[PDB]
Protein chains: 10
Amino acid sequence: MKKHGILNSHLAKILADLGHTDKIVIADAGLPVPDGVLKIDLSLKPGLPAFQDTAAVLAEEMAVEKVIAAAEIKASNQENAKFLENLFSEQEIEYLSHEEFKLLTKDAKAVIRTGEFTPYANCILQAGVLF
Amino acid sequence: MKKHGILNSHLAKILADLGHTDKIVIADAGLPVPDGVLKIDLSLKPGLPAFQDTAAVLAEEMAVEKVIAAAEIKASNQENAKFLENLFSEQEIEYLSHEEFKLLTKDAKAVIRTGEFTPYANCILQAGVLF
Amino acid sequence: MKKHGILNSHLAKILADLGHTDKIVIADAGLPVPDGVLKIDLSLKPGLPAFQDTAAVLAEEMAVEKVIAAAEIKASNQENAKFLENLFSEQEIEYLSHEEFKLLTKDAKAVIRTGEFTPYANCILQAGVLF
Amino acid sequence: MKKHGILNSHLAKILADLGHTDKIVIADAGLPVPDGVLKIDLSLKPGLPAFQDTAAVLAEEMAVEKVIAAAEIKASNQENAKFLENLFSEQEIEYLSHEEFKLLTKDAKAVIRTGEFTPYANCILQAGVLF
Amino acid sequence: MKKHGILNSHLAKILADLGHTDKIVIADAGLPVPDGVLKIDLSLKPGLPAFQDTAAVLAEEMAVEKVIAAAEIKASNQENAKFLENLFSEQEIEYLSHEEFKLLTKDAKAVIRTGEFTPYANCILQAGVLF
Amino acid sequence: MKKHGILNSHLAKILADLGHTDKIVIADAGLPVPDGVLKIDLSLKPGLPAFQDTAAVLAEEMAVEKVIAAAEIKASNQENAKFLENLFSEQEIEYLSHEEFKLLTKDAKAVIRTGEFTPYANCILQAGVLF
Amino acid sequence: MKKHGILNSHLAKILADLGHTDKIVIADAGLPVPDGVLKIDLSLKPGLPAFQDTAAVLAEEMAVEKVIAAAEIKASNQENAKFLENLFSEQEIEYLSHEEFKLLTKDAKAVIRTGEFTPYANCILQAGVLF
Amino acid sequence: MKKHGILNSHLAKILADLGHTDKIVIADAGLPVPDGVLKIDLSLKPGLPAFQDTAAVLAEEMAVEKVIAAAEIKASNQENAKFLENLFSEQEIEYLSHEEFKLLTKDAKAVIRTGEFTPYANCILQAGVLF
Amino acid sequence: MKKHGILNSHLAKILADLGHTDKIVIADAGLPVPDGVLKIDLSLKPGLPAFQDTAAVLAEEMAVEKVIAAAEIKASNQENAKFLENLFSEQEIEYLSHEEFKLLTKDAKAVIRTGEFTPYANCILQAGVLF
Amino acid sequence: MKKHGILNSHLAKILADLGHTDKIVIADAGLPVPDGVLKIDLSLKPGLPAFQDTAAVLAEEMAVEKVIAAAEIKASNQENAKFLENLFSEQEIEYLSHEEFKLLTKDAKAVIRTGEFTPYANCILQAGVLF
Ligand SMILES: [Cl-]
Ligand SMILES: [Cl-]
Ligand SMILES: [Cl-]
Ligand SMILES: [Cl-]
């Protein structure tokens, strides 16, 4: 077995190929995945795994220089909106309209689907660099 | 979005094709997956999702007529061994040596990998029939 | 076997992947399917299965937030046109010219071909969200 | 559109390649499909389309020289057994144990899944010759 | 064997998927086939099978609502030009410059190559509807 | 255009790869094609093209050192049987039971389906060498 | 073995599909092959086989109506330039800048790499018709 | 970028999938790789990278429970043979004839080719388990 | 074994297809690889193999006519910038903004990932000609 | 361009993967190529390129530890049999019946087809080691 790094085989493969500025998506259960974009579905049942738990894990295993989210998350979902803000306190957090956000997901390397059943609980983690 | 059934897209696809007697595997994080057998990895981190939580979900979404496990689970892991026994109280529960168990996984339609970090926490759910 | 959800394996796989706003088509025996769009043909013989029957099943298995049809259905196929309005009484129903409808079918995740042998018996079901 | 022949596009393609002795299967909603065998699922909901209805269409579009079924069809399905005897009057009708039957489906060009929710409602059509 | 419809397996599969307005091409031994368009070559030797014979069989197995040919066919190959006009008496027969005709063949679902060795003996058959 | 050799593009590709002792099959409209063997269908309609005509073309474009056919042809299809003897009068002609013949078609590089509608009108051409 | 036509199997396949106006490329050991264009490398060692020898074979096995080359060849490779004029004395010979020539190779069905080691020893053969 | 784990993307993907008892190979510049076994070549030039260096990295990133090598390493490559015994002091080390070793490499998930230019510098690392 | 040329099997294959002007990339451990561009990752651990070492090998096995790098390499990597100037004395060395540079890598035949953990340590080698 | 090694791109890729004991074949225009074995056809026309010339280039670019040929080559083609013996003076030259030789070609990594038109001018070159 692999000694270090993220436990998920599909996810490790994705992180393995990450280059500076590449993007991945952590999505709630309703986010549509653009055609051509790999979908790694971790959902077990409504609410599991949670948007937060998943974001925490990716944050611990990926060097993130920027986080992007839909402004709508601030309106209907303040919980996750503040979680994301605190988790990535030092990174760059930008809000776009959900529409623009979805457009940007076309460039993602993969969309990680969680069981999160709350509005606009989605974000784009943009890869930083180790040197 | 799909109104009913299991929440996981990969899993729904697998269940969708299940015929009477087809088999699927729910595995701990260390079970080797035979070549050719689809691997759907739900692991988030050590212990998550748990062997039990996953088995409960599959039991609620799949008609199971038989469960197979490695006898070794009774020795080092009584917790999950009793969970499986209670969960599938009415189904047929057979124990094989872990070796024989792994041989049988060659015929599985897929191996669902969980984050379970406990010995021999693996089982084969054999599809029943609705009529 | 799969306990809940739509019975058709091909269809279940399609619903499994539906994200908010994704679209699928239910078509009559003569609708052309754009290149690259998955075609799942349910037809048994002329008239079977019927547009109506298929539309009913999909409505029970998918959360539809909007329905789209060719305006030519109202004039050339009153029976099926009113059926739609009735079945999707709560959903937003939009009519486009048949030509524009077909253009839109290029974005569909799949086209479900029925045995319907009546003019313009086609519709696009746009996925809603469970939360 | 295609003028003559079976209406289903997937089935049409299967019949097109049939040579003397090639076999197809018509199955109830629970028959397991062997790996590598194309599955054309016509099912719409439990019971539809029916084993009998589907079997009739295929008899009308395919030159059958022999029909094979599981003996268990007589004990667990007396009706469907008579139907076959009647439908394929001039054809040889062989019965095997369900197990032998399933082993035989491995050679089939495809398995047509019906919505039949009746025990052992399966059969193999063995193509004859037109000259 | 297949009881009804066109005898050629490759052609059968093509006709089977035809939706209203889809197009196929019947070509002479010299027509270039656009990249990506399935080529079904029926030629045996110079002149066989003939453009006319092939065109007759397709007329008998496919519902044609429109026929397209290059105007140059009226200049050098009046025989085949007259044949085509009489074969599709009721249908719409449109002539385009050979150059424009070739551009249109890019939308075709397939190009059937015959053994015809006479100038511009090519045509596009656009599919109609059975209802 | 290609100046020399067989006209059929599909057939030219098959001959081009022919090595000493590679086998090819010319079949009637009913011979089953073993799985994995390329099927090049030249059939236009019942009887066209004819086994004889197809055989003549191949004989003139392929160096044949041996021909194999089913014994059943001598009595059930005396015409095409005489033909074979005459056409390949200088080659070694071997007859096997139709069953053995079919098993032997497993090793064929391709099966060329003709429109021939007479029983046992099949044969195998075994490639020779030009030096 | 194949009795007639070009000896190279890879080349025979390319010619077999040639339609009126399809293009082919004979290149020296340095010409870049555009992505997506099939590369058939005949090179054995520097200078072998020669552009001239390769051109002669293709000219005798392919009906050519036009030849295109880079103007740079007339001055940087007078020998092979004269050759071309002589070999294709009856065909239309057009010269383009080497850059335009390369852009034009994007549409080629294949690039045949020779061992030629002299600058601008490349050309495009445009297929003609046998009728 | 990926924060933890092995730096090589190809290797990380391989470790990602390791299940208890799965095997991978570290090979010298001359070991033959069985068909079907993924080859990840790290070689830069003769000697680089070295067997030892690669073995060290893999040992730090993979949980090895057993190591396998050719007995010919002891006699023909003392330096690398003792290196192994030292690095994997706690693991079970088994030696087989080189021929038997190679046979075993057929079961490997991949062969990591190094630039090692010394005799029999090859080994199989069998994955252990983290629990 | 291969007698001459670069030792890496993956690189050898890339160099083999190089035509005049084709480009390859040598990248540090953080350069993102565009979709569709083959990635040959040689990295072993941070720093190994080095950008310079890798660049030297490629210069010894590939005829480079031009080298392209990001201007940012001079400010964030004064050493590696001199190395390139020295190594490719007779070659044109063009500098672009890192952004333009990345856009250029989209046309590369492949990206060779080194273990270089130094800012902007990337370059594009543009193949020259041997005649 | 590639600076060193064999000129042929297809051949380069093959040599690049050669591991000790791997085998490739150099064949005359008549040797059949076993199914699944990559065929690299270098033939231009009868006799070119010659078996000898091709064999010389491969001897110069590949480390051969053994040569295999059919004994029939000594009977009909002594010229090429002597050439082979002198070319590989030091190496082991084993003769097998042509039939056995052909069986061995199934293990080959590739078959290089030359234009040689003389009997049994084929051989297997088994790879050696550079250390
Ligand atoms: Cl479902
Ligand atoms: Cl049909
Ligand atoms: Cl990792
Ligand atoms: Cl090389």
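Header says: X-ray crystallography, 2.3 Å.
Positions of Cβ are set from backbone N, Cα and C atoms, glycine also.
What Swiss-Prot records for F:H20 is active site, proton donor, and it gives a curator's inference as the kind of evidence. All protein chains shown were included, and the count of other CB atoms within 10 Å of the CB of F:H20 (active site, proton donor) stands at 20.
Annotation note: F:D28 (substrate binding site) sits in a coil segment as assigned by DSSP. The annotation substrate binding site is assigned in Swiss-Prot to F:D28, F:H98, F:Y120, F:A121, F:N122.
While the structure shown retains the original residue, Swiss-Prot records the mutagenesis experiment F:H98 to A with this note: Reduced sugar-binding affinity. Non-local contacts of F:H98 (mutagenesis position) by the CB criterion (under 8 A, 6+ apart in sequence, same chain) comprise F:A70, F:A71, F:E72, F:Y120.
Its Cβ taken as reference, F:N122 (substrate binding site) is surrounded by 27 other Cβ atoms within 10 Å in the chains shown. The binding-site residues in question are F:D28, F:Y120, F:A121, and the one with the fewest Cβ neighbours inside 10 Å is F:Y120.
Those residues noted as binding substrate (F:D28, F:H98, F:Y120, F:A121, F:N122) have their most widely separated CA atoms at a distance of 13 Å. With an 8 Å limit on C-beta distances, none of the recorded positions from F:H20, F:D28, F:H98, F:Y120, F:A121, F:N122 reaches chain I.
Checking the recorded positions F:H20, F:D28, F:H98, F:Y120, F:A121, F:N122 against chain E with a Cβ-Cβ cut-off of under 8 Å leaves no residue at all. Nearest neighbour of F:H20 (active site, proton donor) by Cα distance, taken over the binding-site residues F:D28, F:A121, F:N122: F:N122. Proximity to chain G (Cβ-Cβ under 8 A) holds for F:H20 out of the recorded positions F:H20, F:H98, F:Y120, F:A121, F:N122. Proximity to chain A (Cβ-Cβ under 8 A) holds for none of the recorded positions F:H20, F:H98, F:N122. Excluding F:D28, F:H98, F:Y120, F:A121, F:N122, which define the substrate site, the same chain contributes F:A27, F:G30, F:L31, F:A69, F:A70, F:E72, F:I73, F:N77, F:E116, F:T118, F:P119, F:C123 within 8 Å (Cβ to the Cβ centroid), listed in sequence order. A helical conformation is recorded for F:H98 (mutagenesis position) in the three-state DSSP classification.
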